[PDB]
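**Q** What follows is a single structure, and I will ask about it in a moment.
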Amino acid sequence: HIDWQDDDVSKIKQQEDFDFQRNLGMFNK
Amino acid sequence: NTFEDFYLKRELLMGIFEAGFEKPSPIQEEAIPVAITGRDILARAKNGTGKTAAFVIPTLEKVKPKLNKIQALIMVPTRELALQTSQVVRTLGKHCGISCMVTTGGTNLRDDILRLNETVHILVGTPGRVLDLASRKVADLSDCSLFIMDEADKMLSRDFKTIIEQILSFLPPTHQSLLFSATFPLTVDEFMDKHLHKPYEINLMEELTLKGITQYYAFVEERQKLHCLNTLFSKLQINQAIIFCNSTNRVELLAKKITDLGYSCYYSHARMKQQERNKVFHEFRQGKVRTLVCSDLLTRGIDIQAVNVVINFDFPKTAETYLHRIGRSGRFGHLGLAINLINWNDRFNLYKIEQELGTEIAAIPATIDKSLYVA
């Protein structure tokens, strides 16, 4: 079934805002 | 049923056989017969080697190898498309003894004018170059009985349309026309009634346009998704938005997670009641909650204004689904924004879909112009 929910519990709700540019470099693997 | 049922030249059927096609896809079943009778065609269907062959096959059937003149002009907007097209042409017309030349903007004019000294049967080129050679009298179109436009919508814009009409001047008064496109609206019908004759219209897509909608993708790992979505909610100016997921479970869990973060939102899906579905639909149209998360919207109502941001939390598998999710019904330039979350296993489906619908899904920039999702 689903995998994310455990991954991102709503309550903590804290991180340096997700950077797209860094993951766009991970586009090739 | 099979390509052999279309009564084609032996060599053409050989070409198809070696190419590996076994049964005709629907666009081929529809267009190939109507095309080989001489009737014009105006088809809307998703792009692919399937469709390209759906017109290249008739072309190879009509053109006479024995006559050394341009007998078919295949217009395309981009050079890469001229390449792919001519590639399909050379492939299928392997045993037909037919010369196919490409002539574009990236190439040298001298080499093309030089090349046209030799025999060319099927000419494949972009508006500018083709009109250039046509005006020059270098390319003789006096016996060119077949005119074709793939991605025709891209060449019927304000500027290109003129060039197209000027090219059409060279073609014989009585000529066959085949216009293909991915995206529904057509800029002009004066053009249609003037330059087409009793056209047999084909339409194998929903009547939705991605016009005005700015599309971005973002490579995001499965575990990083929610964080990214929140980053978007935080960084984007949204009056109202719709999220899409590939499963009811994920829809509900995501809606509840969103409400948990601190955004009022509704949810819909197929496994929900119909009445409750339309209820949540209208309630959302009102603007009770600023977001919706939904698996399906079989119900179609035109062009809701309020929404200005659409997001594929889960990238769709097929271009039909993607179009139904992102495409708005308004013929006119509906302004919107689409963000796709790209799984590792979606990287291909992004390439495919981007190709099929003939649209552009660029990498999401840091600075998204506010002029694109609000005005």
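Chain B is numbered as in Swiss-Prot; shown residues: 46-420, in order.
A Cβ is built for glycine as well, from the same backbone N, Cα and C atoms used for every other residue.
What Swiss-Prot notes for the published mutagenesis of B:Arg89 to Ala is this: Leads to mRNA turnover defect and no growth at 37 degrees Celsius; when associated with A-91. Impairs RNA binding in vitro. The ATP binding site feature in Swiss-Prot is assigned to B:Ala90, B:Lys91, B:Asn92, B:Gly93, B:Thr94, B:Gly95, B:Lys96, B:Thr97. According to Swiss-Prot, the mutagenesis experiment B:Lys91 to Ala carries the annotation: Leads to mRNA turnover defect and no growth at 37 degrees Celsius; when associated with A-89. Impairs RNA binding in vitro. One entry in Swiss-Prot concerns the mutagenesis experiment B:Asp195 to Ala. Its note says: Leads to mRNA turnover defect and no growth at 37 degrees Celsius. Annotation of the mutagenesis experiment B:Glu196 to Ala in Swiss-Prot: Leads to mRNA turnover defect and no growth at 37 degrees Celsius. Residues or ranges marked as domain 'Helicase C-terminal' by Swiss-Prot: B:257-417. According to Swiss-Prot, the experimentally introduced change B:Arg345 to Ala is described as follows: Leads to mRNA turnover defect and no growth at 37 degrees Celsius. Impairs RNA binding in vitro. According to Swiss-Prot, the experimentally introduced change B:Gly346 to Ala is described as follows: Leads to mRNA turnover defect and no growth at 37 degrees Celsius. Impairs RNA binding in vitro. Quoted from Swiss-Prot, the note on mutagenesis experiment B:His369 to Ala is: Leads to mRNA turnover defect and no growth at 37 degrees Celsius. One mutagenesis experiment named in Swiss-Prot is B:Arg370 to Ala, and its note says Leads to mRNA turnover defect and no growth at 37 degrees Celsius. Impairs RNA binding in vitro.
Describe the structural context of these features.
**A** Under the DSSP three-state reduction, B:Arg89 (mutagenesis position) is assigned to strand. The number of other Cβ atoms within 10 Å of the Cβ belonging to B:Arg89 (mutagenesis position), over all protein chains shown, comes to 21.
Sequence-distant contacts (6 or more apart, same chain, Cβ under 8 Å) of B:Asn92 (ATP binding site) comprise B:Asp195, B:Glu196, B:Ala227, B:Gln400, B:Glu401, B:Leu402, B:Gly403.
Around B:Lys91 (mutagenesis position), the same-chain residues at least 6 positions away in sequence with a Cβ under 8 Å from its Cβ are B:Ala227, B:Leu249, B:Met250, B:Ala364, B:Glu365, B:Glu401, B:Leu402, B:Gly403.
According to DSSP, B:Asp195 (mutagenesis position) sits in a coil region rather than a helix or strand.
Residues near B:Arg345 (mutagenesis position) in space but far in sequence (CB under 8 A, at least 6 apart, same chain), listed by position: B:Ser374.
If you take the C-beta of B:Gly346 (mutagenesis position) and look for same-chain residues 6 or more apart in sequence within under 8 angstroms, you find B:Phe326, B:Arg330.
Every protein chain shown contributes to the tally, and the Cβ of B:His369 (mutagenesis position) ends up with 18 other Cβ atoms within 10 Å.
In the structure as shown, the Cβ atom of B:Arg370 (mutagenesis position) sits within 10 Å of 20 other Cβ atoms. Under the DSSP three-state reduction, B:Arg370 (mutagenesis position) is assigned to helix.
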**Q** Out of B:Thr94, B:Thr97, which has the highest number of nearby Cβ atoms, where nearby means within 10 Å of its Cβ, if these are the binding-site residues?
**A** B:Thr97
**Q** For the recorded positions B:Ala90, B:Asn92, B:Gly95, B:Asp195, B:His369, B:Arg370, return the ones with C-beta distance to chain A below 8 angstroms, or 'none'.
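**A** Going by the Cβ criterion (under 8 Å to chain A), the recorded positions yield none at all.
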**Q** Measuring Cα to Cα, tell me the gap between B:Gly93 (ATP binding site) and B:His369 (mutagenesis position) in whole angstrom.
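**A** Rounded to a whole number, the Cα-Cα distance is 19 Å.
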**Q** Taking the Cβ of B:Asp195 (mutagenesis position) as the centre, count every other Cβ atom within 10 Å, in any protein chain shown.
**A** 26
**Q** I'd like the Cβ neighbour count for B:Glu196 (mutagenesis position), meaning other Cβ atoms within 10 Å of its Cβ, all protein chains included.
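**A** For B:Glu196 (mutagenesis position), the count of other Cβ atoms within 10 Å is 20.
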**Q** So what sits near B:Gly95 (ATP binding site) in its own chain, CB-to-CB under 8 Å and at least six residues off in sequence?
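**A** For B:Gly95 (ATP binding site), the qualifying residues are B:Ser70, B:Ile72, B:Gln73.
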**Q** By CA-CA distance, flag whichever of B:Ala90, B:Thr94, B:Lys96, B:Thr97 among the binding-site residues is nearest to B:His369 (mutagenesis position).
**A** B:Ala90
